[PDB]
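Could you have a look at this structure, given as structure tokens, before my questions?
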Amino acid sequence: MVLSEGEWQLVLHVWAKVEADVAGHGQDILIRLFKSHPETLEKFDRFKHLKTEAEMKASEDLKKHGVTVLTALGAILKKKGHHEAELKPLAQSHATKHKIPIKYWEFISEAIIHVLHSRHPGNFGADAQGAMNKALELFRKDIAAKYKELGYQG
Ligand code: HEM
């Protein structure tokens, strides 16, 4: 797939607001993911023990990881489709070190959109949301193709 420049512009406009508070958004997103789909929490040996939202909010380690997650994602979105090199080490660790099924990538995609919609309704209308969804689909399908090449696909 190919996004048009207009769709990229809606994606990076919203993303510019996210970057005003990278730590805050990464924590909201990860927490939303773990509440909505608790099974994903089990893949993180580091966070496995957190039992409540309050424990998650309080974890400095979790907020650090969220900053790490959104920074890697930001650098990919800013490539506007040209993200081959950024993608490979990411797919390799998640496929063969962390053992992450493809399905969980959709789950975090869902969380991202929920959070942007709650925090940026003015900059996250129907059109901007369709653009963000297209960008994350594009991303997921490229991750899925790399999984396959790496011998995982699952
Ligand atoms: C937008 C999607 C995501 C991005 C950009 C992302 C990025 C990263 C980065 C940059 C790291 C650290 C270096 C590495 O191991 O490659 C990491 C580690 C990790 N990721 Fe992801 N991640 C994403 C989605 C996921 C998903 C869907 C899961 C699990 C449901 C996941 C599980 C993990 C685990 C288990 C670690 C290691 C945590 C630790 O340090 O103990 N990631 N992620």
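Method of determination (from the header): X-ray crystallography, 2.2 Å.
Using the three backbone atoms N, Cα and C, a Cβ is placed for every residue, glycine included.
If you look up Swiss-Prot, you'll see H65 marked as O2 binding site, on the strength of experimental evidence. The feature nitrite binding site is assigned by Swiss-Prot to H65. Taken from Swiss-Prot, the feature heme b binding site applies to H94, supported by experimental evidence. Record note (Swiss-Prot), natural variant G122 to A: In metmyoglobin. The unchanged residue is displayed.
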Using a Cβ-Cβ cut-off under 8 angstroms and a sequence gap of six or more, which residues of the chain neighbour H65 (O2 binding site)?
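Set apart from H65 (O2 binding site) by at least 6 residues yet with Cβ under 8 Å, we have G26, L30, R46, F47.
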Measure the Cβ-based neighbour count of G122 (variant position), defined as the other Cβ atoms within 10 Å of its Cβ.
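9, counting other Cβ atoms within 10 Å of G122 (variant position).
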Counting across all protein chains present, how many other Cβ atoms fall within 10 Å of the Cβ of the residue listed as 'heme b binding site'?
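Cβ-Cβ neighbours of the residue listed as 'heme b binding site' within 10 Å number 21.
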Can you grab the distance from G122 (variant position) over to the residue listed as 'heme b binding site'? Cα atoms, rounded to a whole Å.
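That comes out at 34 Å between the alpha carbons.
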